[PDB]
Amino acid sequence: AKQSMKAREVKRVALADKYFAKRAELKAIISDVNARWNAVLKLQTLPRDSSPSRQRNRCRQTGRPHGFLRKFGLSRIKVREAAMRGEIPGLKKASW
Amino acid sequence: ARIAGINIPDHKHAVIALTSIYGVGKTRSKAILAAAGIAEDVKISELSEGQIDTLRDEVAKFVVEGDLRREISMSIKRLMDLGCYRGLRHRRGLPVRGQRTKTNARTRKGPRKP
Amino acid sequence: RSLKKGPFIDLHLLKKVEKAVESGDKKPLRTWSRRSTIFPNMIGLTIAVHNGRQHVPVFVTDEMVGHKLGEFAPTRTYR
Amino acid sequence: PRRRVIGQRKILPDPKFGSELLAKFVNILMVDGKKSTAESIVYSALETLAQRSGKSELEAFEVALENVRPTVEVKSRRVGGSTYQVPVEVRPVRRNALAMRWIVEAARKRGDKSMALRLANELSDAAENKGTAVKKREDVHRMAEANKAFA
Amino acid sequence: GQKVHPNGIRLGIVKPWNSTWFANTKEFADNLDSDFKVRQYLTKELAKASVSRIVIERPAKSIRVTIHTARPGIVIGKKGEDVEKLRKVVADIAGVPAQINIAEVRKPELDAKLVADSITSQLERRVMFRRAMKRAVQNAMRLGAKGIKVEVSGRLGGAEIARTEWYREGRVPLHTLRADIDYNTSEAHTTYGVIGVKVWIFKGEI
Amino acid sequence: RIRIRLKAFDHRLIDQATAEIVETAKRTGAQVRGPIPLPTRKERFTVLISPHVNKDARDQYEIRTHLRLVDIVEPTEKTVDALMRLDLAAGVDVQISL
Amino acid sequence: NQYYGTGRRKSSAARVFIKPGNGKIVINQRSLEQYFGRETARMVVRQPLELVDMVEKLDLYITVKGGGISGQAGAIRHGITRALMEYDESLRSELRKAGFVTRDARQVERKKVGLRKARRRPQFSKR
RNA sequence: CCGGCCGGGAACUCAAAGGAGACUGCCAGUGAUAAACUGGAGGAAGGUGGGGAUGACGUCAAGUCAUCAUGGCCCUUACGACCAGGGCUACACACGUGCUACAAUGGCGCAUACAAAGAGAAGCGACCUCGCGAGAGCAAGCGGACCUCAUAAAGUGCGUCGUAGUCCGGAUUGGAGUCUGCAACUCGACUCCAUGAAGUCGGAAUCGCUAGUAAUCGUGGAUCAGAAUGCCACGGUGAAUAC
């Protein structure tokens, strides 16, 4: 789904684990009941795609944004296709 | 029974007849009767006069009828004279708090025209 | 509303407001940053706020202060 | 009912009087699957019915329900391309089923305080057959009496 | 569009899974996508080799890919340089130390992947479809094969409307769940577009 | 003492594997409790089956994770030497935590 | 001595133990009128004991879990009738005839896709 | 230490694997002595036991070129790409599907009982302290029949309200906040105080349901940083009626 969008997604992940989880430290530790200075609330001139709330969780194969399933990492369409062929282990039809 | 204004409520439990005062609901009324040391389920009949003006003395400590109506009106006028979104929105007569006007804005907008 | 800790403005708008009050209110400011809570030092400036297509000038009065910028720049034109 | 002739399921009798008749009466009264509430209403209402009439419990109920049971009822045919309201003889299970439905419905129509008073006053108004459910029975019997010409 | 995939409804009954690793939720998606990459690669790079199945299993941080193919010699080659090349690149893809095996699919005209790939190859060599289908049904029924149905579809012979034209011989009991129905599907990218080839092969009743 | 907790998607495969670990352990060492079964986790997935509109057509699927617990009591050196490097299972996760 | 019945009913399970003795009923270390005897139809745990009577016949220690009120009660009824192997297969003529040894195998029907609940189909517009 | 709490017991619930079981098998009657039907016994279940999965050849040149793949056509300093702000949330209106109501079979306050199914590591997050509350602080335990989400609610027992637009109903609006997130103005969710519309059972018409069903009551999950009255599941109470 539009190569550009998948490339954009990889950009957001790479910035997400470069800056944040290392300087997202700020928003967890210094924005707190400690002193204060306005400074670390203004030290969010980090490139806005380091934010991990900007990944979409696209389908791993087709990049489809909607219908994602976090367990399999795929959209519902590729979950069904692969589920029926037998590449998803353990998964089968359900009836109860 | 003429408490907090021209408000005269009576023949009803004191937690609920106090709710007739514009600016006290159930919580604030429990606060008035607890602060004045009055049981919650006595009427205004069967309640003494010194007891009544202890309720007057307690209801005087919150912003009620006139002061509250002009405080609310003052807030809305400040918004409509700013010309913010909440003021233009408040001014046209359309829902303020980001609700749906495509359909079902009907309290705020009034019964349907043609 | 929001935020027990700090209000919000962008750092570029912080610097443009500091330089705007230091060297006097000369010109309206191009601001895209509608995210931004009006500060009391911003009183008297003319800050044009982007409404999707146009920067509309907002003259800051004293009672603008507990508000975002974009409240004074409507985005949809209804007739 | 197109093909399937059916059986019927057996209801547990009343836990105070052992009456399956009155058990079906608390099922007719029950709303929203709340059976405890309905049997409380029936015990209160029939208890004040037994206290008021002084007879007993379920013979005061059986008299008050005996005055509202329909004899025959109208029923549509649509056989000869016409709308007929033929009179037809009611089966006994349907007879007291209609009796209870009319008592309960008329008791929901009344304007007293509690449901036990609405239904106690409705059964008391049906004991000397002057209530609303007896007007429903006389109405049904005027329809089947006017249209007697179809059998 | 209305029939269930006849492999998927038999997954616990008679047919096995082509992936037989266990994994928790942390690495289920990663193992699964790594399987898409090794089947994608290993399907593209053995297009001439007539490959039927590729079965992945992961015994304790190592992949074990089994290539069910009809021509094992062309997969292995003159002393198996091609196999060690393939496990080198599968070890590159999956990131684990790779093993690789080759299972010889004898009777290749009873395997639906090989039949659909056959008919697809013939359709993209511009032969008429009735020969491809009809030959496939005849030579598949010739060796065992208690039933077979093939079904091509879509703009067949270069038309401007799309037909299907399926054939079948013998018994293909598709609602019976203990039936060993070997079903598979290919696509023929011709100069008129895609032609879909499905083939069901009924082998036995349990 | 030594709990070995096995998980797999196939119940024939897990009770084969745990039968092998039981007879291995109590053959070499001693005091194996037994394959206690510990409820199957059924994770259900309900996907839309069509590539466009049509909500009401859905396909329901499940993954059943089976556990077994063994809980070998005696810490013989022979049973921990003989218990390692001997699984021959492919779709089983073992946990050999003491 | 000690006589057992398994006795389940819509997601309940009532262990029913019977010793011969008085007419007391002990359910989850609690009396009958205190467990659910403040509520609807405590008669149904007493229905198997009116087919030949319990007046001072047998003390029963019962322990039910799962289910609701009526589910637990029906589970105890089935549990006592399964636990009247105290007397022989005599009782299970008449106890069969009241419909008490039947495990009432009505369970809640599952919700099905495209239906709001088990059979209530969502309402359909114009035609 | 009265709590399965401990030693212990493996009976029981239960867990999960393997079996038995239900086939008109037996009996009576009716029937071409046939198929079968009706009734009866035994049995947990009786006649495809209940439910699901399973959807024939084809129909609608039905839906999807926007999941993907793809023939042809078309743009290729642009119909491609990057960015910020906006919009998809607009509102004289009309329709669909739902939720909450109009109450006393109820509202509110106090006490108290009984579930099933699930999810959880960049996660679920006890206990304890602070806050009226949403929540905050320190922080165990748990990759999990062990810990957490997590108190089921209708129910029941007391008291009150008393047929009032009312102690119904909660929309709307003002103020004060909490959390998530670079960021809640357009345009979140939740909390507290205040406000307290419309609505008193719905015109023509129309819909769903045959038994653990409808009705009604809660709980969970997927997507998800945060956002469900929707969707998918789970149990509690539990009908009426079918000539």
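We number chain D the same way Swiss-Prot does; the residues here are 2-152, in that order.
Here the Cβ of each residue, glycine as well, is placed from N, Cα and C on the backbone.
In the three-state DSSP scheme, D:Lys36 (mutagenesis position) falls into the helix class. Within 10 Å of the Cβ of D:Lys36 (mutagenesis position) there are 17 other Cβ atoms, across all protein chains. One mutagenesis experiment catalogued in Swiss-Prot, D:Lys36 to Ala or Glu, is accompanied by this note: Defective in ribosome assembly.
Note on D:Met116 (mutagenesis position): other Cβ atoms within 10 Å of its Cβ, all shown chains, come to 20. Under its mutagenesis entries, Swiss-Prot includes D:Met116 to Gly with the note: Significantly decreases affinity for its own mRNA.
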*Pairwise Cα distance for D:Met116 (mutagenesis position)/D:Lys36 (mutagenesis position) [Å, integer]*: 14
_Need the DSSP three-state call for D:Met116 (mutagenesis position) to compare against my parser._
helix
